[PDB]
Amino acid sequence: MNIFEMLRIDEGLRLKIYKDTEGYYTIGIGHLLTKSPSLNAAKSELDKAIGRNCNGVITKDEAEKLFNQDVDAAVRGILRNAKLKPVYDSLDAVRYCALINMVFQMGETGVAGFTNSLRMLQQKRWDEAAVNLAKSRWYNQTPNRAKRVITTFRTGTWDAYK
Ligand SMILES: [Cl-]
Ligand SMILES: [Cl-]
């Protein structure tokens, strides 16, 4: 297991524009296209992203291409965020995948806002962190995935993904 296999499981793979859990136009492996209620706006973002008129549909290779850019974007984000960097740097490789995951899902600023959980994570107070992480809209809106990510932070193993 690694970050890609992990997000591939949580995000799924769909080659036609669809709406995500929040109701936002998405494609491939959780590649958010836009927060706009307009499908044409989404379609424009799509063609811009791919570099061709996709008419709302892309290939598997294309989905994976956007996926790698996105994963990478999430990490670079963490690395450049004054609040996220120290945590990320303090964690072992398994646990940081849980952090990338959150960022991929809710954005840098979003996660950077989990002040209390971040500190507990940095402090390596695993069970306590896991409890604090769950007192969140995130956990309540996507409980099963949040449980996987949280279990990952708590144990530092890939159990929740097997
Ligand atoms: Cl809550
Ligand atoms: Cl879920």
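Determination method: X-ray crystallography, 2.0 Å.
Note that Cβ sites are derived from N, Cα and C of the backbone, with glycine treated the same way.
Following the DSSP three-state reduction, the secondary structure of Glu11 (active site, proton donor/acceptor) is helix. Swiss-Prot lists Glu11 (among others) with the feature active site, proton donor/acceptor.
If you look up Swiss-Prot, you'll see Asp20 (among others) marked as active site, proton donor/acceptor, on the strength of experimental evidence. Its own atom aside, the Cβ of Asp20 (mutagenesis position) has 17 Cβ atoms within 10 angstroms in the protein chains shown.
In sequence order, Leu7, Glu11, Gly30, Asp70, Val71, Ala74 are the residues near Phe104 (substrate binding site), counting only same-chain partners six or more apart with C-beta under 8 A. The DSSP secondary structure for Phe104 (substrate binding site) is helix. Annotation comment: Swiss-Prot describes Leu32, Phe104, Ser117, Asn132 as substrate binding site.
Quoted from Swiss-Prot, the note on mutagenesis experiment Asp20 to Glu or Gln is: Loss of 99% of enzymatic activity. According to DSSP, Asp20 (mutagenesis position) is assigned to coil rather than to any helix or strand.
Looking at Swiss-Prot, the entry for mutagenesis of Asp20 to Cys says: Nearly no effet on specific enzymatic activity.
Mutagenesis annotation in Swiss-Prot: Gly30 to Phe, described as Almost complete loss of enzymatic activity. The enzyme is destabilized by 1.5 kcal/mol; the structure shown retains the original residue. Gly30 (mutagenesis position) counts 22 other C-beta atoms within 10 Å of its own C-beta, drawing on all protein chains shown.
Recorded in Swiss-Prot as a mutagenesis result, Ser117 to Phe carries the remark: 10-fold decrease in enzymatic activity. Here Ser117 (mutagenesis position) comes close to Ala129, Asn132, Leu133: these same-chain residues lie at least six apart in sequence, with C-beta atoms under 8 angstroms from its C-beta.
What Swiss-Prot notes for the published mutagenesis of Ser117 to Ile is this: 500-fold decrease in enzymatic activity. Annotation note: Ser117 (mutagenesis position) sits in a helical segment as assigned by DSSP.
Between the farthest pair of Cα atoms in the substrate binding residues (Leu32, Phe104, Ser117, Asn132), the distance is 27 Å.
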